[PDB]
Structure formats: structure tokens, C-alpha cells
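Accompanying notes for the structure given below.
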Amino acid sequence: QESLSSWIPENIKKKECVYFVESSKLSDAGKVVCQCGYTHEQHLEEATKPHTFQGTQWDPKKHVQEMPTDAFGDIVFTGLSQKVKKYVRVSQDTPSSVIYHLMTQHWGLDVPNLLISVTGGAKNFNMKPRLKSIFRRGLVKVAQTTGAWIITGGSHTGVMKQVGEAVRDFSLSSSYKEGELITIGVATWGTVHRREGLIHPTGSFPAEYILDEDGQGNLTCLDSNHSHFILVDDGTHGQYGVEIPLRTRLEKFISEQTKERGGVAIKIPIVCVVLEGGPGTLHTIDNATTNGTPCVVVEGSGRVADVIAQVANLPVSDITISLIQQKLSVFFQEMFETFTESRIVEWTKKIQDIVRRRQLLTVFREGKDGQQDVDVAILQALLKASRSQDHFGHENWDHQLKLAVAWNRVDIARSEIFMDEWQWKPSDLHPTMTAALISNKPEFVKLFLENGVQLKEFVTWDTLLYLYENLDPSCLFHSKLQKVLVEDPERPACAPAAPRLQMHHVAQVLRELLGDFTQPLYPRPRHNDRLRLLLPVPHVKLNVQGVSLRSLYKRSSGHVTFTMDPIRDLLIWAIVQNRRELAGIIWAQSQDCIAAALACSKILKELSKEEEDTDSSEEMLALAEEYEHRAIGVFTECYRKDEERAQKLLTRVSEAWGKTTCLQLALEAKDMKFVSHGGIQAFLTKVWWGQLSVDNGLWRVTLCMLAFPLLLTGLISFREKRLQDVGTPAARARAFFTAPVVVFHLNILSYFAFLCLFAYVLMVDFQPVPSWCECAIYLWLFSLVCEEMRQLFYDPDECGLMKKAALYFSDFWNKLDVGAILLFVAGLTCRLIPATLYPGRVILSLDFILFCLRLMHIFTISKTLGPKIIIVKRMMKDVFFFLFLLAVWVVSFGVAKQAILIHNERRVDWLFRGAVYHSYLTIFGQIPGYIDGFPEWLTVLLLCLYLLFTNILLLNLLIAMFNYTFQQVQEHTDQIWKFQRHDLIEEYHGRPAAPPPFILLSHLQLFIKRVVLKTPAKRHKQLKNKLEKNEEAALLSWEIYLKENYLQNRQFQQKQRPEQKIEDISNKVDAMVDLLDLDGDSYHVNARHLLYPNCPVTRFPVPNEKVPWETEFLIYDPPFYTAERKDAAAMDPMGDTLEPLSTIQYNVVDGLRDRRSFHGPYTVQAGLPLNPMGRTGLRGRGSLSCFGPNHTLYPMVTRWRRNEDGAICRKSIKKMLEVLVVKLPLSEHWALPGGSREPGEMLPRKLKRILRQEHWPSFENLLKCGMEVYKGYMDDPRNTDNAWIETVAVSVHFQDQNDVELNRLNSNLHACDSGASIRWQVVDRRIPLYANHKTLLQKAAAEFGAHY
Amino acid sequence: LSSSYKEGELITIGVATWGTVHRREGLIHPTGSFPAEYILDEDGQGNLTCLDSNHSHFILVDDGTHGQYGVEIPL
Ligand SMILES: Nc1ncnc2c1ncn2[C@@H]1O[C@H](COP(=O)(O)OP(=O)(O)OC[C@H]2O[C@@H](O)[C@H](O)[C@@H]2O)[C@@H](O)[C@H]1O
Ligand SMILES: Nc1ncnc2c1ncn2[C@@H]1O[C@H](COP(=O)(O)OP(=O)(O)OC[C@H]2O[C@@H](O)[C@H](O)[C@@H]2O)[C@@H](O)[C@H]1O
């Protein structure tokens, strides 16, 4: 913060007079004032020394000096507000760059979007209620949408007070909304009431300013609502208007000298608006209009606004000073008599100079425009100024859309610049579509979709590469992509370099976002290894970690045309940025709808899980569920019609997504709702029960299972059977056995019989030796343990051996299986050792039930048991909970049962029997009444007490927390079993139908195969249904037609919802409140223009009535103004012709100086020529060469403009013409190549010696003999009352557009000598050119039938 | 576009004279040109004119002339 406090005194200066020049007119109570009297007996802040010269009427340039500023800091109004406001005291003359740098860096203000400058009457302002309402509403609306910059004067009176109240009440009514309408105030430092407390030698970040409306003399108070303040000082005290020029200069610099994004420059829109004012308002408007800032006036508002609007459409020459005074006195009736002739003529000419420029002025017209809005009117004022100035083609309809992107207003982007004849050429909107997509701004996307912006060819490789470099900085995906570029940095991993984000990085991060699937959407390998392109990697000859097939290595790759998924590419980019409204629009135009929606659901679910900790992981999960329902709807619509093709579509692979077939892609999102919908479980019941049927009963297939002859009878229903495809009973038996249902049945029978076999060898075969029926167990454990080894090699990653066993460790049932194996190992050691048979008789009995838990695991099959055993899966830890609970209840009174009664049955480990073991037996029936039963009354009492808490509180209360919790997640438990159903089908489908007694052979079948084979490429027995092009196109085209059919219902569902219909009525009534409130004489006009170029002076007011020499104007006192180059080289030195040195020939050729007028004889007064056209207001020679006409030649070249075929281009009426124009580096304008006619024939050379040629230019000069168009006096801003400009206009033409005269002009060209640029240009009545030169173009256009 | 892929479309048939076509040189094909591409350009419009990109069917009547206007009204 101290950087500002040190920087401001270094840079900014301030004014203060240093000499005492006592004023003759003593001020009111300020008689001790030296013409400024700021704070002293004199006008000085130091010793009023004579300074060796007591110059009377001290010049401000010589007396006033600049001291470094220290009056900066902050202000807080004492009790009026609580926020802090910034303020800086600035010098009268200060570069705008310093001020802008201050407000950007040291004030934390970003670049604006709109610059509206409001000005009006300060002290004497009267307003009607309709006038007050428009400020109350429309200014606030335009300020709070575009994020405009409200710049105005800082004072406590008038229209700025209305602005302050209208900006404070919106902030208060916004209820602490994000962002505030920033307002900056600019006022002169001299006219401040209590500035004495604001001055602080040090950095006054704390400060207090108290306002008082009582002691207001010539001074004024500041406003308490402006957020920033700028105080300009000029040394004076009561001066009014020392802020207008600084504000006007700074506004243009802010608007037109900052924003340059992808091009030369970008000019921010700028608005000046008035309501009602006086002498300062006219000066402000006149100064602002010369800077190119458009001004809009409101009619029926005040005095100045009304008088300006009254002469809106009047011709410039029709204004008369008597008429101006007549309209002035009637609207200024309060102070009409206070106007003098000088003031009347000054205001007349301010009006005249304002109304000369019709392009920069608009009127609100006292509307029937207000009902539309004032927001609109003030906004297409800018866009009208934009149509008024465009160059060389249809850049207007591009610049308007560039502006409309930043407006955040759709109806303005639609209402004018999409209602006219829009030249389609849809490639225009790609630079605008990109901006709309990036800003988001999701609404403009649809608007561009109605206008034919098709996304299929809009999304190029480079466009998406640029899009992925402009992710949301606060988004999680951008942070992830800001890390992969660092995990694989420039030196060690992407060895050449990798500071640029390129498509392989996003492919790699998407693969992490995806599962263990195939290669992601963008090319990894050496063909497109997009990691290492910043160093000069070799071209096509390299083909290793570089570019192989693409065209050129230009710090890019080339046109990788579309990568066969241009829509899904935008869909992923919109999903990762969490743009909910934008992503739905892109999803509509998708090709592979179901796969894209399922992938979006998975990526949203897994991105929500990583990190933001609130408020967006919930929103990401909600959007994931929304896309889940969106996919379910499309699948339901596709499944209703012709379910057979819907199922085939379900299991197909998708080349555009790294295949991830839809059923497989759904599982990793865990997809509770999608897998449980209808046709999904229908297909699951279709792959299970593989080839037989879906109608046969479960109890009827098991009989044909065991009775092998019974397969061949007419009892079971195959699919081969109805097609009578039974040509081999062994073949239909193979088709029977291959189905997963019978593989499961035979496995369950084998596992049910293995337990009986194990029970056989414990009741009778209790021997310490491996008997006849013992090695069967060893081979059985060998066979079943090898299933897990087969699954380890089933679908692993080819690099991770330990990372795949983690998911096996993640299944507690696999842990139960391996523990049952370990318990078998622990019991076998006791089985083989003969001295521990008794411990082996009690340690293997628990294994019989540890295997029963596993046998219960595989009964997640039945329709009424699966969702029923999933309930006891919720019970599992609470099984232990209630076991620990009920064992403690039992023991609590098992201890107390044997206490009172004297029991005497005791042994070794059998006293424990009669003490504890008989307590649980007395619960379920085994009550020794002849043993358990004086204390008989208490035995009744306590026995009733235990069963009162167990059979009543611990038996029936479980039912409540069973049944209620059953109802709680029953929907979840139903779909969880639906989701878990595929896992059983997955394991038993890719498996041979051989018995586990016969799987021993198949365990070696793939081992002997690897004796011959060497690579794992045997077969892929997964769903993974690959499809041909002829059927893929015949299926995706079918789905798209159904996807749009589904979009019909939901779009119709939204409108049919009763709540939405409340939206329709509410906004229709809002359309009723706004619908029922509807109850001459041509002169040298350019010569009289002020602001003489290259000479900072002014010229005297010369009216439209007093312009001619015949009319007498008694006030005419033009200064004898001469340029700095008036006393100079061979040009006439008569700039000071008061001496008798003025003796050159008038109306005659004075040697080489042809000082004779081509129009007629000009009069001579006091030895000096007078302007024959009239009076200009500036006496002297100016920047011209000599007095009278300065003869010069303006050559013009014209040629026809042809089409591609070579025929002439055609207009509506007239024809098409071209001209050749030049642009000098220090001119910033287009002008004709015309030079001064000081030389005889080299006058064209004087303008085109470095432009046309050196030697061939003389040949072109000989061929320059053409036709003359116009001759005589020219209107020019460089015209004084003595030195004007006279020209001759020659026109040469190129009729043919082939090799002829044009051939000579092309080869002879030697332009690049001292000029900036030169080119042929289309002729138009909007082309950029000098206003004087446009007259020559318009006058000479009739000679060849050009347009206009 | 606003019907959101509704069933049925408002069929429109256009009739213009074959003489006044800008880029008809690419439309002429000796064989059956079921595939074809026509690119419109509003720059090289002399006495000729471009076709519309919204009509569903087109009929081009020819009369031997080139810049004749009104050879389609009677047909
Ligand atoms: N900075 C000022 N603050 C307050 N009152 C002022 C100021 N400057 C002049 N006045 C007073 O304003 C009165 C004249 O009011 P109008 O004729 O309606 O307005 P005008 O004098 O033209 O001033 C318009 C004002 O608009 C501002 O944007 C601009 O800086 C200018 O001062 C006079 O009493 C005059 O002393
Ligand atoms: N009809 C006119 N319309 C607009 N500007 C005009 C016109 N006539 C003269 N000017 C301007 O008046 C100024 C003084 O005229 P010159 O500079 O003598 O004009 P010219 O000889 O045509 O151009 C000389 C060039 O030298 C450069 O260094 C300089 O920037 C200027 O463009 C220049 O800004 C010039 O563009």
C-alpha cells in the first residue's frame, strides 16, 4: 500500500501561484487576493518576493509552477456512510497514461466495458417527475448490466445528485449483491468548501471529511456517493470549467488507447449524454464532439436540451443569430434579460459547430422511444455511430457482433444486427462463437445456432486447441491440467519442452478421469505425440515423438481435420468446466447420444468426488444425475420401438469414445438408476439363459439337468427348437450347456456335493492317514484355487500385477475365501499329525460353516432372495452388534440364576456347563424345573423381568428397526441387486461349461496352448460386440431420429407442467404495464471550423449572417495569426506584412509564384488579399505558402472493379469504381496523392516522387494528360482570410482490366521509398477519406456512372 | 429450426429462369449427378443472380437467352 504513497508524490504535480499580483477588483471579504488569493494575504503559498520582476498581470504560464502532490489518500464521510472512497489531486496538465496506470494498478480497477459520461445543470436544475423516473430506472439498468463506468462531475448539487441517489439506492436495494456500479467523479480542486482538512503532507490513508450545506459561498461541496474522486487544480480559486478539457482528454485515452486483443486495437464504446445545462454544458458538448465521442440529447427535458433538439434536423446554413436568441429567450425566461450580444453569438456558434457534425449527434426525441427503453436508445446510439464509420467490406456487421458479445444483452444483438440483410458466410461467427463459448455467456450459443452456425464443421483442431488453453482458472479441471504439464515437465519427461498445453495432455488427463479402458479420444503415438513441440524437432523424416503425416512444423501441427468426434469434443470441454446450461445445448447435436451421456455422467460423478469441499461437488453430482435421467429417457424411447435393435445398440462398441461399450461404461459410474430400467435387466436375463428361453420355469430345467435323456424329449423350450435347427442332438446339448444358467447350476451342485464329501470323511473316515476318499479333497482345493489365478490373468493391466490384487483385497468375500483356504491350511497340519486329532476334530468343524457363508454368497440370484439377502448385507455389522448385545443380556442373568440357589454339580470344564451352558438352554426350552425350582417368589419375579426386556423390548423392537429400515432403502436395495446382477453374469459367461471335476483339464488347456503360442491373443469372450460400417450407420441414424423424438416429449413436458405455466402468465402481464402508458446557403463551412491543425490557436466567431464581406460585422477582430513556419524558406515571408516588404504581384504571376486566382479577382485591403468566399475568422497567412490562392494539383486515378470471372461488378443502380489512395505514417487517414504546384510538371511528382517512380514516373507524367473535372477555390480548414487553397482536378481512367495502360502503372511502381502504405481501394460513400477529398470523389463520380 | 425437428416440413418450390444463374457452370453434368455441390457467392453478381438456400425444390426454365428477365412467369 505504501507503494502508492511513495509513487504519487514522484509523478503527479500541482499548481500554485508564486508571485503577488494584486487584483484591482477586491473579492467579497477576500480583498487580500493577488488575482487568485488561495490561502494568504496574496496569491502565494511561500514568500511573496519581488523575484527581481514585479510583473503586473502575471501570466499563468510564467507565474504558476508545479510542486509534487501530497494531497492523495482516502476519505470517509463522517456519519453519512461507512465505506471508503479514493481521491487524488491532479495537476491541470497531466498525461492520461499516468492517471490510467494509477487507477488500474494502484486502485485495483479493471478495464471497463462502457464509458457513459453524464453532465447537466448543477446549481439551477428543475425536473419533471417523468424526467426523474428515467434517471431512476434506465441509467441504473444500463450501469448494472454492462458494468459501465459512470463518470461525471463531483459536487453536491443537481443532476449528479440524482445520479448519486440512483446509484446508492440500487446498491442498498441489491441487498449486498456481488459487484457495485463504480462511479468516478471529476471536479476542479479550486472550488472545494473544506479542502483545508484534506491536505496532508504524509500519506493520509485515514481521513475524515464532513460536509456542510450552510457555508456554501462561491464554493460547493462534494458528493457522498461517488466511489472515486479526481481533483484537478489550476492555481485559480473561483474558476469554473477547469475540469472539462482534462475530462474530455482522459475519456478519449481511456476509450481508444487500451484494449488491443488479437489485432491492432479495440475501441471501447463511449457515450456522452445531457439532460439540462447552461454555459458549461455547451462547452463540454463542443469539446467532446471534436474527439469523436457521440452525444445523445433528450428532448422535452430542459432549456439547453430543448434548444439543441429544436435545431436537430435544421440545415446548418439556416441558423440565424436572431432565431437563436429568439429560441434562447423563451426557454431561458428566468434569466433571458441577462444575455448580452457576445454571449448570444458565442452560444450560437457553439450550437453551429455542434450541429455541423450530424454523425456524432442523436436525439431522444421526447419519445415513444421510452416505452421501448432508454437502455436501447443509449445503446444503439453507439451502434449507429458504428454503422456510420466502417471500412472496406462487411466489417460493420462483425464489429457490432464483437461489441454485442461484451454487452451481455441478447435482445440488442437480435433487434438490429440480425434483422437487416445479414451476409451469411458463416465463417464470420467462428471468432465470435469462440468468444461466446469462452465467456459463458451460454445464451448467445443458441442465438448463433438459429443463424446456421453448424457445429459439425465449426469445431476444428486448432479451434479446440485454443479453447482448451482458456479454461476457467478456478475450475478443478484446469488445476488438473496445470499439473500434468508439470508432472511431465519440459526437461525430464517431454524432453524438448512442454510449457504449452496440447491435446495429448488433455487426452492423458481424460484417461485418468476415465477408467482402465483403451486409448482416449486423441492420438498418443508418434504420429501425433503432442507433448514436445516448442524446440526445433525434425519434420516428416523424424516420425518419432514429433510430426509424421501433418503438413508443416510451424509451432503447431496442421489441420487434423475433425478427429471423427467434433460434437463430443465440445461436449467434454463444456462438461469439465461445469457449464450446465451450455452442455445441454451441445448434447442435443450429438451423434452417439447414449454413450456420450453415460460418459458425461461418469466424468461428472468422479470429478465431483475429487475436491472443492462444497456447493459444486453437490452441483456436479446433481448434473450427473440429470444426465443420467437424460440418457435413461433416450434409451427408453429407443427401447419402446423394436427392442431387438435396442439391445444390439446397448452392447455395441463406440469408436468415437475409446470404445467403452455402453453396458461396460455404465458400471464404473455405478449408475444406480440406468442399470435398473427395464430393457437393461431384460438384456441381462437375455445373456443369462443364453440360448434356451426366458419363459421356462426354474423347477423344470433342473429335472432335465440330471436326466440326460430328458433333454431330448419335448419338455424344455430352446431357441434352436422353434427354428427346428436340431440336426445334431449333441449340438443342441452343447447349446444347452454353454448357457450360463446351467454352468451355474452344475457349479452349485458340485459345491453342494463337495460339502457332503467333506462330511463323509469326518463321521466314518476319521483316520490319521490319507485314505481312498482323501486325495479328492486335495485335488478339489487345487482346482478351485486355480480359478482365482485364471481371473488374475483374465483382464489385468499389462504392467500392474500388485495393483490388480488390490481390488481382490477390496472384496471382503474374497478375503473370506482366502481365509477359508488359510483355515484349511491350519487344519490340515493338525489332520496329518497323529497326536492332534482331537484339536483337528474341533478346528475343522467351523470350516464347514465358513464355507457355508461362501455358499450363501453365491445365492445372490433369486428374485425374492437377492433383494432380500441384500437386506442382511445391511445387517452384517449389526449382526455382530446384536450378537454382542444379546450375549451380554443372556450372561447378565446367567450369572444371577445360579447365585441364590445352591448348585453343587461341578467338574473339570463341566462346572462351567452347569454354571453358564445351562443358562442359554433355559431360554429356548431346556429349563430344568426340578433343579431350577423358599426363594420361589423371587424366582418368579426375576424370570418375568428378563423376558419382559427380551421378548418384549428386544424381540418386537427389532421388528420396528427391521421393517422401517427395510422400507427406507428398499428402492436402493432393489436397484443395488439390479446393479450387482451383472457381476454374477460377468464371471460365469466367460467360462467353459466343464464340471469343476473337469475344469482340471481346462486349467491345463491354456497352458499347453502357451507351449505353442507365445502372446496372449487367444480369444475375447466378452460382450464387446463389434459392428460394421453398413450397420453402424443404419443404427446411429435410427437413434438420432429417436433422440429428437424424445426431445419432443421433455420439451412438451416442461410446458405442460403447471408450475411452468405460471411463468407464462407472469411475464405476459409484465407486457401489459408497458403497453398502456402511450397516452441552405452554401458557405466555406470547413474553413470556419475551429482547432486549426498544427497550430494551437483559435479563430474569431464569424456567423452565417456575417460570413460575406458585404455584410458588416462590427465585432470582427480576428487575431493576426501566423504559423511558426510563416518566416521561413522560399515561401512568401509576408506573414508579417505590416512592413512595406509586401510588394509581390497580386492577381498576377509573380515569377515562379503564380499568385493569381483561377476563379476571379480578389479584393486587396491594407495591402493584403481578402477571401472571396467570405470571412474565416483568422487573419494572417497561417501554414500556407503565400497570400491569396496557393495553387496545387490533385491528380486522381480511377478504374473499374471486376469479379472473379472478370466481368464488371454490379450495383442496384450505378456501377462499381476503384481508386488508388495513400496513407502516410503520421496522418492516420486516407488521402489522394496530390502535391503542391510549386514545380511546373513535377507537381504529381512532388506528391509521388517516392511513391510512383523515379524515371518511369516521368513517362507516367507524359501519360498523365487526362481530363479535368473541377477547378477553383477549395474549402479547407487551413484557410485564413488571406491565404486560401485553389486546385485543378485532373482525372485519368483505366477502362480495360487487362494488360494495357494499367500494365505500365504496375511495373513502374516504386512505392516503398518513404511512404507507409499504398493500395487500390473501392469507391464508396462511406469510404474513409478526407472530407475535402470526398467532395472531389463525389463530384467526379458522375463522369463515369459510379454509385453513391 | 424452432419446431425442434417436428414431423413434416413446409415444402417450398422455387421457379427461376435458367439463363440468369451465377455459377450454373458447375451444375451441368452429362451423367446423373445425384451428388453435387453448389457454392453461393454474393460478390460476383453482375446481371446474374444467386439462388436461395432455403427452397426445398427448384425448377430452372431455359429459353436460349442469357440476361432475359421474365422467361419464367408464363410457365
Ligand atoms: N463545479 C460546479 N459545481 C456546482 N455549481 C457549479 C459549478 N460550476 C458552475 N456552477 C454553477 O452552476 C450554475 C449554472 O448552472 P447551469 O447553467 O445549469 O450549468 P453550467 O454552468 O453550464 O455548468 C454545467 C456543469 O456540468 C458539469 O458536468 C460541468 O463540469 C459544468 O460545471 C451557476 O450558478 C454556476 O456558478
Ligand atoms: N482537407 C483536409 N482534411 C483533413 N486534414 C487536412 C486537410 N488539408 C490539410 N489537412 C491536414 O492539415 C495538416 C497540415 O497539412 P500538411 O501536413 O502540410 O499536409 P500534406 O502535405 O498533405 O501532408 C504532410 C504530412 O506530413 C506528415 O509528417 C504529416 O503527418 C502530414 O500528414 C495535416 O494534418 C493534414 O493532414
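Residue numbering for chain A follows Swiss-Prot; the residues present correspond to positions 56-988, 1020-1165, 1235-1503, in that order.
From the backbone N, Cα and C atoms, a Cβ is placed for every residue, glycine too.
Per Swiss-Prot, ADP-D-ribose 1 binding site is recorded for A:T174, A:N179, A:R302, A:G333, A:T336. Secondary structure at A:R302 (mutagenesis position), taken from DSSP and collapsed to helix, strand or coil, is helix.
For A:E843, A:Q846, A:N869, A:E1073, the entry in Swiss-Prot reads Ca(2+) binding site. When other Cβ atoms within 10 Å of the Cβ of A:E843 (Ca(2+) binding site) are tallied across all protein chains shown, the result is 14.
According to Swiss-Prot, the ADP-D-ribose 2 binding site annotation covers A:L1381, A:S1382, A:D1431, A:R1433, A:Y1485, A:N1487. Taking Cβ-Cβ distances under 8 Å and a sequence gap of 6 or more within the same chain, the neighbours of A:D1431 (ADP-D-ribose 2 binding site) are A:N1241, A:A1242, A:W1439, A:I1440, A:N1487.
Sorting the domain 'Nudix hydrolase' (A:1354-1498) by DSSP state (H, G, I as helix; E, B as strand; all else coil) yields 33 helix, 42 strand, 70 coil. Sequence annotations record features per position, and here Swiss-Prot assigns domain 'Nudix hydrolase' to A:1354-1498 based on sequence analysis.
According to Swiss-Prot, the mutagenesis experiment A:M215 to A carries this note: Abolishes lowering of temperature threshold for activation in response to reactive oxygen species. Abolishes channel activation in response to ADPR/Ca(2+). In the three-state DSSP scheme, A:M215 (mutagenesis position) is classed as helix. Note: A:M215 (mutagenesis position) has non-local neighbours A:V173, A:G175, A:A177, A:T207, A:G208, A:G209, A:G240, A:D278, i.e. same-chain residues 6+ apart with C-beta under 8 A of its own C-beta.
While the structure shown retains the original residue, Swiss-Prot records the mutagenesis experiment A:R302 to A with this note: No significant effect on channel activity; when associated with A-358. Abolishes channel activation in response to ADP-ribose/Ca(2+).
According to Swiss-Prot, the mutagenesis experiment A:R358 to A carries the following note: No significant effect on channel activity; when associated with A-302. Proximity of A:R358 (mutagenesis position) to non-local residues of its own chain (separation of 6 or more, Cβ distance below 8 Å) is seen for A:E331, A:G333, A:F386, A:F387, given in sequence order.
Recorded in Swiss-Prot as a mutagenesis result, A:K918 to A carries the remark: Decreases in sensitivity to PIP2. Counting only same-chain residues six or more apart in sequence, none has a Cβ lying under 8 angstroms from the Cβ of A:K918 (mutagenesis position).
A:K952 to A appears in Swiss-Prot as a published mutagenesis result, with the remark: Strongly reduces channel activity at ph 7.3. Increased residual channel activity after exposure to pH 5.5. Annotation note: A:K952 (mutagenesis position) sits in a helical segment as assigned by DSSP. Every protein chain considered, the tally of other Cβ atoms within 10 Å of the Cβ of A:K952 (mutagenesis position) stands at 19.
A C-beta separation below 8 Å, combined with a sequence spacing of at least six in one chain, links A:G980 (mutagenesis position) to none of the other residues. Among the sequence features in Swiss-Prot, the mutagenesis site A:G980 to A, C or S is noted as follows: Decreases permeability of Ca(2+) over Na(+).
For the mutagenesis of A:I982 to L or F, Swiss-Prot gives this note: No change in the reversal potential. No change in the ion selectivity to Ca(2+) over Na(+). The structure shown keeps the original residue. Around A:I982 (mutagenesis position), the same-chain residues at least 6 positions away in sequence with a Cβ under 8 Å from its Cβ are A:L976.
Experimental mutagenesis at this site is recorded by Swiss-Prot as A:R1077 to A, annotated: Decreases in sensitivity to PIP2. In sequence order, A:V798 are the residues of the chain that are 6 or more apart from A:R1077 (mutagenesis position) and have a CB within less than 8 Å of its CB.
Just so you know, the Cβ of A:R1404 (mutagenesis position) picks up 16 other Cβ atoms within 10 Å once every protein chain is counted. According to Swiss-Prot, the mutagenesis experiment A:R1404 to Q carries the following note: Abolishes channel activity.
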Residues A:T174, A:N179, A:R302, A:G333, A:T336 binding ADP-D-ribose 1 per the record - widest CA separation, whole Å: 22
Spatially closest candidate among A:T336, A:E843, A:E1073, the listed binding-site residues, to A:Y1485 (ADP-D-ribose 2 binding site) (Cα to Cα): A:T336
All-chain count of other Cβ atoms within 10 Å of A:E1073 (Ca(2+) binding site): 16
A:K952 (mutagenesis position) and A:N869 (Ca(2+) binding site), Cα-Cα, nearest whole angstrom: 43
Maximum Cα-Cα separation (Å), residues A:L1381, A:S1382, A:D1431, A:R1433, A:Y1485, A:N1487 listed as binding ADP-D-ribose 2: 19
For A:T336 (ADP-D-ribose 1 binding site), the three-state class that DSSP assigns: helix
Least buried by Cβ count (within 10 Å) of the binding-site residues A:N179, A:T336, A:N869: A:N179
Nearest of the binding-site residues (A:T174, A:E843, A:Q846, A:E1073, A:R1433) to A:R1404 (mutagenesis position) - Cα to Cα: A:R1433
Fewest other Cβ within 10 angstroms of its own Cβ, chosen from the binding-site residues A:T174, A:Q846, A:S1382, A:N1487: A:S1382
Among A:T336, A:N869, A:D1431, the binding-site residues whose C-beta sits under 6 Å from ligand 2: A:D1431
Between A:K952 (mutagenesis position) and A:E843 (Ca(2+) binding site): CA-CA distance (Å): 51
Listed recorded positions adjacent to ligand 1, that is, members of A:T174, A:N179, A:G980 whose C-beta is under 6 A away: A:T174, A:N179
Integer Cα-Cα distance in angstrom, A:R302 (mutagenesis position) to A:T174 (ADP-D-ribose 1 binding site): 11
Residue among binding-site residues A:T174, A:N179, A:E1073 with Cα closest to the Cα of A:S1382 (ADP-D-ribose 2 binding site): A:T174
